[PDB]
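Undergrad: Provided herewith is a single structure, encoded as structure tokens, for subsequent inquiry.
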There are 2 protein chains.
Amino acid sequence: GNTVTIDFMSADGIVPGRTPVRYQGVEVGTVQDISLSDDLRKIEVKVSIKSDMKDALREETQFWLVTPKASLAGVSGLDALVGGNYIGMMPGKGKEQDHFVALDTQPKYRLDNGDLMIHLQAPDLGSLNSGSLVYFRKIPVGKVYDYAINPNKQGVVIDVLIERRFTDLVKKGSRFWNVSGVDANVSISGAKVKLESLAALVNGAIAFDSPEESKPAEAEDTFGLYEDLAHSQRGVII
Amino acid sequence: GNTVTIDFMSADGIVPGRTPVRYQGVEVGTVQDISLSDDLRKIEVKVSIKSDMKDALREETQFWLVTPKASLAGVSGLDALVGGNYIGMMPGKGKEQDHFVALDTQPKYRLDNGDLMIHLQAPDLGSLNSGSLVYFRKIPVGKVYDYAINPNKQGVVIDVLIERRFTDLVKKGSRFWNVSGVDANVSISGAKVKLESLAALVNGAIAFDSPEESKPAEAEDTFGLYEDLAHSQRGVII
């Protein structure tokens, strides 16, 4: 039980009843009070944090509000059936600190649990949301972690998170393609519309290939994200 | 704990149990009583507001009822799963005041959080609701704040709210277009119906472009809202 003041932009989904401070999915703190400061729409939020984290609480502790994913219940308007909000934290070396400014978005993935963190470069985001799923042989072996525009305004950098035991799958010569939405073709002498993937419709997905003989890729290696399976066919440009 | 009387038109969704006064998303007050005044269907609502806001409570304090967004659950009829109502406030210089007349709609966005507040001119509203989403490279970088008919009866002015870090994207030579609803084409020698955007179907959306070399637009600069991506193609009129 302590008093930690964090300044937010907008007070949406933050209740003094149940709004936890989930450090790595662990309920550490609990929001106690929400007060307002009139300058620049400043929102002073008082939070009671446990004792061992309070000794770990230092100046380079990044707070950010966490909002639920873009879901079918979020677009339908069922605000009582989606869930609730929380805030996340990442402490650093810093100094002793009580007054904190919250961050606008999620920080970069820094911890090393064995998982692989590679970047994909697409001309636009497509149907991919944060939390969309990554397939190999239609088996979920990871998920899209974040997305951000590169300093040139042309592209979008989408960085994914392959699971630890599946890092062997990713090679230097892998090609990643986009499988999201439904494509229905009306063809001559029969129009075969087959529905293969149901989870990719609502949220979006990325599949990938693993070549035979190549070194396993690592350490934020970039990849082009092709828009379709037919665009990711190997071959020789003529 | 105080007594503040506000006059409303219709008493829908206002319960003495839980109806807060959300100033900038902060639960400041709580509705205590709903009584009726017979002239012109006047509804006197007694509200208990906290002490510091009561010292901030002055004559130029605009009150308005807040109703949930036009959603799929709002059109389906699930009145128990959408949510609840509240009222919002904006205090001004004014004078000491107890008796307030509520406002019919949301006031104009006056505060400066760094966000950008620009106007769009469309011949009709289209599928856009208040709270529909604004995309750049299919990344949500803002939302539609309000919509209102301009003094000439021809057009609708839709003013949107670009986020603070994405203000660099908007230029003077930007073109905004409408991506809302589904368009399904049946074409010769194959009919490729591809479903790209799921969130735009229920609520509506506006995408935009950023040109290469132009000054960044600011300070409520107007823009034409094209109805489709093909209508917002650059080129030379012949």
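By the numbers in Swiss-Prot, the shown part of chain A spans 46-283.
Header entry for method reads electron microscopy, 3.5 Å.
Using N, Cα and C of the backbone, Cβ positions are placed for all residues, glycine too.
Mutagenesis annotation in Swiss-Prot: A:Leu123 to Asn, described as Loss of activity; the structure shown retains the original residue. Under its mutagenesis annotations, Swiss-Prot gives A:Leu126 to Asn the following note: Loss of activity. Annotation of the published mutagenesis A:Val127 to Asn in Swiss-Prot: Loss of activity; the original residue is retained in the structure shown. One entry in Swiss-Prot concerns the mutagenesis experiment A:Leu246 to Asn. Its note says: Well folded and assembled into a hexameric structure, but loses its function.
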Undergrad: For the mutagenesis positions A:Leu123, A:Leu126, A:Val127, which residues show a Cβ-Cβ distance under 8 Å to chain B?
TA: A:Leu123, A:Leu126
Undergrad: Measure the Cβ-based neighbour count of A:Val127 (mutagenesis position), defined as the other Cβ atoms within 10 Å of its Cβ.
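TA: So the number of other Cβ atoms within 10 Å of A:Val127 (mutagenesis position) is 17.
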Undergrad: What is the one among the mutagenesis positions A:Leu123, A:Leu126, A:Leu246 whose Cβ has the most other Cβ atoms less than or equal to 10 Å away?
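TA: Result for the most crowded candidate: A:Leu123.
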Undergrad: Cα of A:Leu246 (mutagenesis position) to Cα of A:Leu123 (mutagenesis position): how many Å, rounded?
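TA: Given the Cα positions, A:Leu246 (mutagenesis position) is 19 Å from A:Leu123 (mutagenesis position).
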